[PDB]
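One structure is given below, encoded as structure tokens.
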Amino acid sequence: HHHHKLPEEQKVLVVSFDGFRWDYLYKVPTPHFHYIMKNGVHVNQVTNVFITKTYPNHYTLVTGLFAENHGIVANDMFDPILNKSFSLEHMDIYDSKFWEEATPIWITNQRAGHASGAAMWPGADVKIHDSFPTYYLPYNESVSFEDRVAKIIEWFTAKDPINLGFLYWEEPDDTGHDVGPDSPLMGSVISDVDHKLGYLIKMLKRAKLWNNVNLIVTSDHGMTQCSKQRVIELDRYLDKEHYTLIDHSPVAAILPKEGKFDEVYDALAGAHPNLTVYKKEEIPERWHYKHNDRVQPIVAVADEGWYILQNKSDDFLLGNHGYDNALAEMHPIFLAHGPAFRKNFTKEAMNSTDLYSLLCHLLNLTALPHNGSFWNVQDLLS
Ligand SMILES: *[C@@H]1O[C@H](CO)[C@@H](O[C@@H]2O[C@H](CO)[C@@H](O[C@@H]3O[C@H](CO[C@H]4O[C@H](CO)[C@@H](O)[C@H](O)[C@@H]4O)[C@@H](O)[C@H](O[C@H]4O[C@H](CO)[C@@H](O)[C@H](O)[C@@H]4O)[C@@H]3O)[C@H](O)[C@H]2NC(C)=O)[C@H](O)[C@H]1NC(C)=O
Ligand SMILES: *[C@@H]1O[C@H](CO)[C@@H](O[C@@H]2O[C@H](CO)[C@@H](O)[C@H](O)[C@H]2NC(C)=O)[C@H](O)[C@H]1NC(C)=O
Ligand SMILES: *[C@@H]1O[C@H](CO)[C@@H](O[C@@H]2O[C@H](CO)[C@@H](O)[C@H](O)[C@H]2NC(C)=O)[C@H](O)[C@H]1NC(C)=O
Ligand SMILES: *[C@@H]1O[C@H](CO[C@@H]2O[C@@H](C)[C@@H](O)[C@@H](O)[C@@H]2O)[C@@H](O)[C@H](O)[C@H]1NC(C)=O
Ligand SMILES: *[C@@H]1O[C@H](CO)[C@@H](O)[C@H](O)[C@H]1NC(C)=O
Ligand SMILES: *[C@@H]1O[C@H](CO)[C@@H](O)[C@H](O)[C@H]1NC(C)=O
Ligand SMILES: [Zn+2]
Ligand SMILES: [Zn+2]
Ligand SMILES: [Zn+2]
Ligand SMILES: [Zn+2]
């Protein structure tokens with residue numbers, strides 16, 4: 001018979017499938033994504049932040065800030081005040097000072113008395129302002145999706161449960177790089193990701209969380225097809241001895257050596273039609289990228305689908321991202337299901353800087369100063 005159920009605090013689980021381009025939903029049958037759509041909300045065009053790389057965009061999701069403000073401007077950075085480098089590829093990400101120009105939402109959540117949990121979310125196993133999420137996993141890409149889900153569900157159902165979870169998975173980004181997003185093999189990995197989403201849905205239902213957790217499924221960026229016929233080779237124009245390459249492609253962050261600034265700029269600007277060379281102060285305002293000492297004196301941006309190689313042996317991948325965030329192929333999926341969200345609703349656009357204000361609203365937190373607007377996304381809510 002129908003009876004009372006104890007009022008639960010509002011809960012949110014944010015899931016990021018890395019590199020899940022907005023239109024991947026249509027490359028193969030995605031019944032579990034479509035199940036969420038039919039019972040939830042879906043935004044066609046999510047404008048993420050420049051540069052359209054993993055660490056800048058995940059930190060935007062948990063701060064509501066543009067990259068010049070939260071300071072995670074790239075996956076590879078050099079901070080001249082710290083005189084230190086940051087590099088994802090070397091797992092050299094744990095220097096707290098690279099993160100401390102902002103405060104991620106899990107800290108704000110916990111300062112309000114709640115508990116947060118993170119299962120491989122970029123930056124969640126880093127000490128920031130002397131704090132971690134209440135529960136987190138040390139980053140390890142080899143941990144299965146099923147084990148990450150198991151931890152999330154354990155934490156949402158613990159003696160002292162979390163109200164806010166973050167779950168992360170490295171596909172379809174990794175395969176998109178390997179084969180290129182135009183490859184028919186992308187169907188296999190997208191289908192697998194849809195199966196993993198179905199596994200998550202099944203476990204949320206089994207744990208009696210499905211109808212009381214607001215599940216948000218999104219990503220950090222998309223992916224575009226590259227080609228060995230679309231390469232810009234810097235050593236055709238520049239003496240490698242006269243600059244340091246802080247980040248390579250498709251946004252080359254260039255630090256000329258002492259006195260070589262005008263040599264480097266003059267040699268590279270207009271050298272190739274698909275490489276736009278900006279002096280820091282000329283960087284487009286719409287990217288909200290330039291007001292930060294981690295933005296190097298010269299930033300050279302390749303057009304969509306072009307690769308910057310410093311020399312003939314530099315890295316090349318059939319898929320890449322990082323390009324202009326106005327480009328549709330850089331845009332991630334966004335869909336959601338839960339008691340706070342409408343059902344079978346589709347909206348054309350959102351800015352990824354708005355998610356932070358949505359999360360703060362759902363959890364009844366006081367948002368720190370940010371660049372998004374709850375009013376832009378209030379129509380997703382029931
Ligand atoms: C990498 O960099 C290259 C080189 O800069 C860019 O290529 C240019 O792209 C633009 C935009 O499409 C081209 O301009 C358009 O050309 C069309 C005709 O193309 C043929 O003829 C020209 C010679 O005039 C050749 O260069 C070209 O290869 C083709 O053979 C025109 O129809 C277009 O005019 C129409 O659209 C424009 C708006 O785009 C309107 O203003 C017009 O009124 C008209 O309606 C336009 O002129 C340009 O020709 C290309 N240059 C070259 C050398 O190919 C790439 O776009 C860039 N790559 C990426 C991914 O950004
Ligand atoms: C994404 O953010 C931009 C920038 O804030 C929004 O563009 C502004 O929209 C307001 C209306 O609320 C206009 O008054 C401003 O002139 C716009 N500013 C700029 C710089 O264009 C945009 O609406 C947001 N998009 C979504 C889908 O939320
Ligand atoms: C994005 O949001 C941040 C936070 O509100 C803004 O940063 C502030 O900018 C003012 C100048 O208007 C400075 O006085 C503050 O010191 C900044 N605060 C922080 C925390 O950095 C930023 O201006 C916003 N960006 C845009 C493009 O609107
Ligand atoms: C700056 O620091 C150097 C040692 O640190 C390494 O190099 C810097 C540039 C960063 O890449 C950092 O992450 C590395 O661990 C010193 O060798 C160098 O002398 C220092 N320079 C000055 C001027 O103090
Ligand atoms: C990551 O997880 C795997 C599987 O349990 C384990 O073999 C490995 O030692 C872990 N640590 C790292 C740094 O990969
Ligand atoms: C390219 O640059 C690397 C440094 O990253 C250097 O070790 C390598 O020998 C260079 N290769 C060519 C072909 O110039
Ligand atoms: Zn990514
Ligand atoms: Zn990637
Ligand atoms: Zn990987
Ligand atoms: Zn690979």
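Our numbering is plain: 1 for the first residue shown, then up by one each step along the chain.
Technique stated in the header: X-ray crystallography, 1.7 Å.
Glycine is no exception: its Cβ is also placed from the backbone N, Cα and C atoms.
Residues annotated as active site, nucleophile in Swiss-Prot, with experimental evidence given as evidence: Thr54. Around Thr54 (mutagenesis position), the C-beta neighbours below 8 angstroms that are at least 6 residues distant in the chain are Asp18, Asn75, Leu88, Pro122, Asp173, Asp220, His221.
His221 (Zn(2+) 1 binding site): 30 other CB atoms within 10 A of its CB, across all protein chains. Taken from Swiss-Prot, the feature Zn(2+) 1 binding site applies to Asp18, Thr54, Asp220, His221, supported by experimental evidence.
According to DSSP, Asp173 (Zn(2+) 2 binding site) sits within a helical segment. Annotation source Swiss-Prot lists Zn(2+) 2 binding site at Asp173, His177, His321, citing experimental evidence.
Here the residue is the original one, while Swiss-Prot reports the published mutagenesis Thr54 to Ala (Swiss-Prot position 72) with the comment Catalytically inactive.
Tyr55 (mutagenesis position) falls within a helix when secondary structure is assigned with DSSP. Within the same chain, residues at least 6 positions away in sequence whose Cβ sits under 8 Å from that of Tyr55 (mutagenesis position) are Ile72, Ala74, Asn75, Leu88, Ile93, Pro122, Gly123. The note that Swiss-Prot attaches to the published mutagenesis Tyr55 to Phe (Swiss-Prot position 73) is: Can hydrolyze nucleotides, with about fourfold higher rates for adenine versus uridine and no strong preference for diphosphates or triphosphates.
All protein chains shown were included, and the count of other CB atoms within 10 Å of the CB of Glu141 (mutagenesis position) stands at 9. Mutagenesis annotation in Swiss-Prot: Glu141 to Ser (Swiss-Prot position 159), described as No effect on its ability to hydrolyze NAD; the structure shown retains the original residue.
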Among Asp18, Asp173, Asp220, the most crowded of the binding-site residues [Cβ within 10 Å]: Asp220
Other CB atoms, at most 10 A from the CB of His177 (Zn(2+) 2 binding site): 18
Those residues of the chain, 6+ apart, with a Cβ under 8 Å from that of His321 (Zn(2+) 2 binding site): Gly19, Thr52, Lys53, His221, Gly222, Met223, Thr224, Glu329, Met330
Pairwise Cα distance for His177 (Zn(2+) 2 binding site)/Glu141 (mutagenesis position) [Å, integer]: 16
